[PDB]
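*Asks:* Sharing a structure below in structure tokens format, with a few things to ask.
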Amino acid sequence: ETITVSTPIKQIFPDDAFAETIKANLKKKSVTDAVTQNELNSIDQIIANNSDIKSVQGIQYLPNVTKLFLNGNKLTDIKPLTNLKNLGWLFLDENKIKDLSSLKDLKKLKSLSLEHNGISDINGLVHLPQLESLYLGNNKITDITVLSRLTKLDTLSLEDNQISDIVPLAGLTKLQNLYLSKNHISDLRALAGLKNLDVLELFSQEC
Ligand SMILES: [Ca+2]
């Protein structure tokens, strides 16, 4: 939603680490300083890697965010992201995010990164058919059936997981970069029809 009157940053963003991020973004002197919606409207990018952030509550008030870099934090819940309709790039590596339902309405999302989140179920990704690049390296994924729906992907990383069957990738003709090292892949027939592959990594398979 939005704030109708000047309000302290610390009152909108509960997480003190995140509050500091917003303060820095708006070039404010303190998280205790007051901010207006006009000021919150100015944020289209948040860079806060390894910032010890546990919650992004309050981010719902930033309607124009398109880029969000939150790698290496302590996130678990991303429900606050649900209505950030303009999100185009979302990097959330090194967190503990598993509920991907909050991403279902991010129809402008082109790049998503969720490496090292201990994820095994990615069926919620079906709601992002427009995705162009997806990074899911270092997780516990085995079933990638849902990926057959992501026909716009040109870059995909699934390295360091527990995948055996890559047939779901057979129809992703736009793929140019495919990272599949450190998995359990034996059958590579699914790669036959991928006419645009430039980069392909398949080393260290354990069968
Ligand atoms: Ca606080």
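The residues of chain A that appear here are 36-242 by Swiss-Prot count, in order.
Recorded method is X-ray crystallography, 2.0 Å.
Quick reminder: no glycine exception, Cβ is built from N, Cα and C everywhere.
Sharing the feature lines straight out of Swiss-Prot:
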BINDING   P49, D51  Ca(2+) 1 binding site
MUTAGEN   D51 to A  Only binds 1 Ca(2+), no change in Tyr-phosphorylation of host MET, wild-type invasion of host Vero cells
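Would you situate these features in the structure and describe their surroundings?
*Replies:* Annotation note: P49 (Ca(2+) 1 binding site) sits in a coil segment as assigned by DSSP. Within its own chain, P49 (Ca(2+) 1 binding site) has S90, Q92, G93 as residues 6 or more apart in sequence whose C-beta sits under 8 angstroms from its own.
Shown in sequence order, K45, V66 are the residues of the chain, 6+ apart in sequence, with a C-beta less than 8 angstroms from the C-beta of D51 (mutagenesis position).
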